[PDB]
Amino acid sequence: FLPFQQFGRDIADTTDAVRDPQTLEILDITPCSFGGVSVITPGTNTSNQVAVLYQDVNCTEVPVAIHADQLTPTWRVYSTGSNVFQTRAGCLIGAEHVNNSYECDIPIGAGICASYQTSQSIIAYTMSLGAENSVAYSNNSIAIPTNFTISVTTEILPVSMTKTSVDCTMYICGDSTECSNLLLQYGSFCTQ
Amino acid sequence: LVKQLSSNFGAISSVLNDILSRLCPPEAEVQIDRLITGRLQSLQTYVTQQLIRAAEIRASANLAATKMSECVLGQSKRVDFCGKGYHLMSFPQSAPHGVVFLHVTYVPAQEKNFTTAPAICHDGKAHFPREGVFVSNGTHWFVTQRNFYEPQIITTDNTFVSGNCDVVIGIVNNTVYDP
Amino acid sequence: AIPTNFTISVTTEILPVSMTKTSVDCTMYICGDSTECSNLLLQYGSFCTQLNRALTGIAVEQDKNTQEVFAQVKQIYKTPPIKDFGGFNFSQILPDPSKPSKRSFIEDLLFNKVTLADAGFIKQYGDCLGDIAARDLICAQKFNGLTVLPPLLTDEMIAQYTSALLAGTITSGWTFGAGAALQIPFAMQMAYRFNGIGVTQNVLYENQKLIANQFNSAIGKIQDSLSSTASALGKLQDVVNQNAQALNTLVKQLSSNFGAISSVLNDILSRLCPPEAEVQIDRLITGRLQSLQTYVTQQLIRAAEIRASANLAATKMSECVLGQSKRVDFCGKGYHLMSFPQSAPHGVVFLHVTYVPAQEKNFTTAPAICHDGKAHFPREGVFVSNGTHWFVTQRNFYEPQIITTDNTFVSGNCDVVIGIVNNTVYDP
Ligand SMILES: *[C@@H]1O[C@H](CO)[C@@H](O[C@@H]2O[C@H](CO)[C@@H](O)[C@H](O)[C@H]2NC(C)=O)[C@H](O)[C@H]1NC(C)=O
Ligand SMILES: *[C@@H]1O[C@H](CO)[C@@H](O[C@@H]2O[C@H](CO)[C@@H](O)[C@H](O)[C@H]2NC(C)=O)[C@H](O)[C@H]1NC(C)=O
Ligand SMILES: *[C@@H]1O[C@H](CO)[C@@H](O[C@@H]2O[C@H](CO)[C@@H](O)[C@H](O)[C@H]2NC(C)=O)[C@H](O)[C@H]1NC(C)=O
Ligand SMILES: *[C@@H]1O[C@H](CO)[C@@H](O[C@@H]2O[C@H](CO)[C@@H](O)[C@H](O)[C@H]2NC(C)=O)[C@H](O)[C@H]1NC(C)=O
Ligand SMILES: *[C@@H]1O[C@H](CO)[C@@H](O[C@@H]2O[C@H](CO)[C@@H](O)[C@H](O)[C@H]2NC(C)=O)[C@H](O)[C@H]1NC(C)=O
Ligand SMILES: *[C@@H]1O[C@H](CO)[C@@H](O)[C@H](O)[C@H]1NC(C)=O
Ligand SMILES: *[C@@H]1O[C@H](CO)[C@@H](O)[C@H](O)[C@H]1NC(C)=O
Ligand SMILES: *[C@@H]1O[C@H](CO)[C@@H](O)[C@H](O)[C@H]1NC(C)=O
Ligand SMILES: *[C@@H]1O[C@H](CO)[C@@H](O)[C@H](O)[C@H]1NC(C)=O
Ligand SMILES: *[C@@H]1O[C@H](CO)[C@@H](O)[C@H](O)[C@H]1NC(C)=O
Ligand SMILES: *[C@@H]1O[C@H](CO)[C@@H](O)[C@H](O)[C@H]1NC(C)=O
Ligand SMILES: *[C@@H]1O[C@H](CO)[C@@H](O)[C@H](O)[C@H]1NC(C)=O
Ligand SMILES: *[C@@H]1O[C@H](CO)[C@@H](O)[C@H](O)[C@H]1NC(C)=O
């Protein structure tokens, strides 16, 4: 900091750092609630168990990043535990990691999907792309069908929507002449 | 949208009549302007979202009309345009704010490995299948359509000759029965 | 004018498929962990839930776009150990096992040419707190509630999908798109394809090596072209840039006063007290909420764009990779033969390989031939003369034959048609 400069600011013109008046050292300020939190859950009416993803954090440093010492106990159980799993997306807590690959049920990210399974609990895994298959290619081999089938598939396409219509005067003012008179100053918003 | 009528938008109240019964023009109009701009903002947002969704639905409807034209009124050569498989037909059925197509398709079901070769040499000249491919069960060479096993005896009316059998790769020695 | 020689050309078609799955926390961006500002914000209601719902729909839509583009086959095929393809070299497009990931050589070039200005998909807390000397843009976004979720499908897995598609296309032709994947020698897939564009297969076998060499040479030129010119991938780069640009503008809009005394909430709150402070706070809130609404609207427009592009890309994959497209200039200029997919950040690339007539000669023609008063029309091809003899030949390649009854058909007599000429039909 230059001698005449007291505050520093970032791109957003929010104060980024402060020079402490008493001890001339510079301190950066960072928000308390850094880090998104996403809840993975089966739908209610089935179970109330859930798992939590903390995005772009190390599972060693999840508690300090989330300020786990300050939360309530029911968040602290999900702050750290035995079901901690690291993924390219972040740290997942509350779901046991499974080696077996399955089709995606609830997507988390970075190839990771979870589901609810009965071991009655939530599981997280790397999705299965489909059955691994190999092809018996050769320069003098053909594979010819001898029987067939006729299949029927359903293709659903939306075509239209509800033909909504709106009267400005009722929604905005509600049959009040004075409010409509003030509204007329705005002009052709409502005709538009 | 209706829930957004409950918003104060920084006003003392969300109700117009409360403001008007409590406040008088010189400073009432400010709160009324705040409510008006908030509600007009909500309406503008709603209309914008509806326009986006309408562009979506018009794209879907154009696609549906295209499917109707190319699969109901005809047979579509486009792969996976009207369902997985070699398209045969499609049947329309109505639905609230939408349509449903029963796409009926051909799918090969059972298959066998066989041995093949592009061409056949008869007397030095190379014979190529007019349609289908050459195939062998290990003893006899036949011609068959690609998508269904149906061998036939090789004849001059099943094949055509172009060049000789010293150029093509994979040709094999056999005989062409001459009716 | 009939062609006598041809060429096999390879063209590159780049299509954006997805965007960055952005997400926004209103409370951080607008208020910044200040409870009083959040309390004032609650008076506005469900604006922010609406925005979050819209962006969640965007993210789900991008994942769906990628899935429906690439995951059109439910079996993960793999190339055989033996790369016997009748002289056709498939080594710059297949995965390289020696390489850690399964990206191809060409895919490696593509990923190394376009630059993804996001510091990767990992940026830890400590990474930002150690990067206090540069004030990284991504950290500034992250501290203001702006986050970039990772895509569901990682590049490993997109590459696996493309490898499976290539294996099916190369070993099974179009059969793997139609139900089960069969096996076909590649030259016979070529024969079918040439039959598809009205070309007799026999020509290819008669020149097979040459064609393969041409194809291989073409592939090399692609590798030479892509490795130098950066603008080739602009269609994708701009997308990234645009998204980045948007975010930058958004954070810069936190500097705006919007007519307030200051852009900082805490300054107003430390200087002013509710009865007139709330007015300035309302001004800031409406300005920032306006900026967010604008950003979300632009993202929705761009998402409609990208969904259109992704539907087009899926259509190309279905109609040109899983089959041969009769649509003209749908999969590159020329009579379509095939297309090969390659992944790319937030997009896909199609190597469309096509037939183009190359050398041609003038000849004299006529619709029909009179033999004994009856008119003969070509069953296929056209009548042509070199000045001495009349032949029949396919339209798109010079290959004359002697006229015979099995090459033509008779309908009517030669007194009606215009342009018929006198000649003889040899009778075997
Ligand atoms: C070809 O495959 C079809 C099935 O895809 C066979 O149809 C079934 O044949 C069995 C044995 O003859 C019957 O028990 C079933 O009832 C048939 N299916 C139906 C729906 O009736 C067909 O027979 C096969 N043809 C050959 C020559 O193998
Ligand atoms: C197919 O038949 C031709 C005709 O007999 C074979 O050509 C002969 O090949 C032998 C191989 O040693 C030569 O010695 C002869 O001079 C060839 N004669 C002619 C007229 O070409 C050919 O080898 C046979 N190919 C297969 C795969 O059976
Ligand atoms: C048809 O045209 C192709 C080029 O489009 C010719 O291929 C080239 O032929 C010349 C002369 O024989 C060679 O020097 C080149 O090396 C060939 N090209 C490649 C890539 O190898 C082909 O020869 C022509 N055919 C005829 C009958 O004229
Ligand atoms: C396919 O083309 C390549 C040329 O790129 C052939 O040669 C390989 O080239 C790469 C890179 O130039 C080298 O790393 C390899 O060592 C080369 N291989 C050999 C055997 O020298 C390659 O051989 C071609 N494929 C086939 C099957 O012939
Ligand atoms: C093609 O051949 C027919 C058959 O010889 C020609 O028809 C004759 O044309 C001459 C022209 O003066 C007439 O005098 C004859 O009466 C025609 N005979 C018949 C049987 O049609 C015809 O002119 C020839 N056309 C060409 C272009 O050579
Ligand atoms: C929800 O619960 C009711 C009764 O408990 C049951 O009838 C219904 O099937 C449930 N729905 C789902 C989706 O599980
Ligand atoms: C922090 O994360 C990196 C990778 O993101 C990992 O290698 C490292 O082990 C983590 N920290 C600790 C203490 O394990
Ligand atoms: C074809 O051959 C491959 C490899 O030899 C084998 O796995 C497959 O089962 C065979 N299919 C039939 C129908 O014989
Ligand atoms: C091959 O087909 C011929 C046709 O007559 C038949 O005689 C022969 O038994 C068949 N062989 C096998 C192994 O199917
Ligand atoms: C097909 O491949 C085998 C080895 O896999 C080889 O011996 C044979 O010669 C090839 N076919 C032709 C026509 O060369
Ligand atoms: C065909 O004729 C036109 C005009 O006579 C001439 O310009 C052109 O070069 C000719 N092409 C060939 C291949 O002879
Ligand atoms: C036309 O083709 C015939 C076919 O045998 C040939 O004899 C004649 O020389 C050719 N004439 C010209 C000008 O190419
Ligand atoms: C073609 O045009 C020429 C003049 O350009 C004319 O003499 C000739 O008659 C025409 N062809 C026919 C079949 O009439």
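The numbering of chain A matches Swiss-Prot: 559-676, 689-762, in order.
Determined via electron microscopy, 3.5 Å.
From the backbone N, Cα and C atoms, a Cβ is placed for every residue, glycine too.
For A:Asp614 (mutagenesis position), the Cβ neighbour count at a 10 Å cut-off comes to 24, with all displayed protein chains included. Quoted from Swiss-Prot, the note on the mutagenesis of A:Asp614 to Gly is: Increase of pseudotyped VSV particle production ex vivo. Increase of viral load in hamster upper respiratory tract. Produces more infectious particles when cultured in primary human epithelial cells; increases replication and transmissibility in hamsters and ferrets.
Residue density at A:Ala570 (variant position): 21 other Cβ atoms are found within 10 A of its Cβ, drawing on all protein chains shown. Swiss-Prot gives this note for the natural variant A:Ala570 to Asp: In strain: Alpha/B.1.1.7.
The note that Swiss-Prot attaches to the natural variant A:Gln613 to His is: In strain: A23.1. Cβ neighbours within 10 Å of A:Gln613 (variant position), excluding its own Cβ and spanning all shown chains: 21.
Quoting Swiss-Prot on the natural variant A:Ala653 to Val: In strain: 19B/501Y. Look at A:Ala653 (variant position): DSSP puts it in coil. All protein chains shown were included, and the count of other CB atoms within 10 Å of the CB of A:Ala653 (variant position) stands at 26.
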So which of these recorded positions, A:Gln613, A:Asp614, A:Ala653, get their C-beta under 8 angstroms from chain C?
A:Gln613, A:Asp614
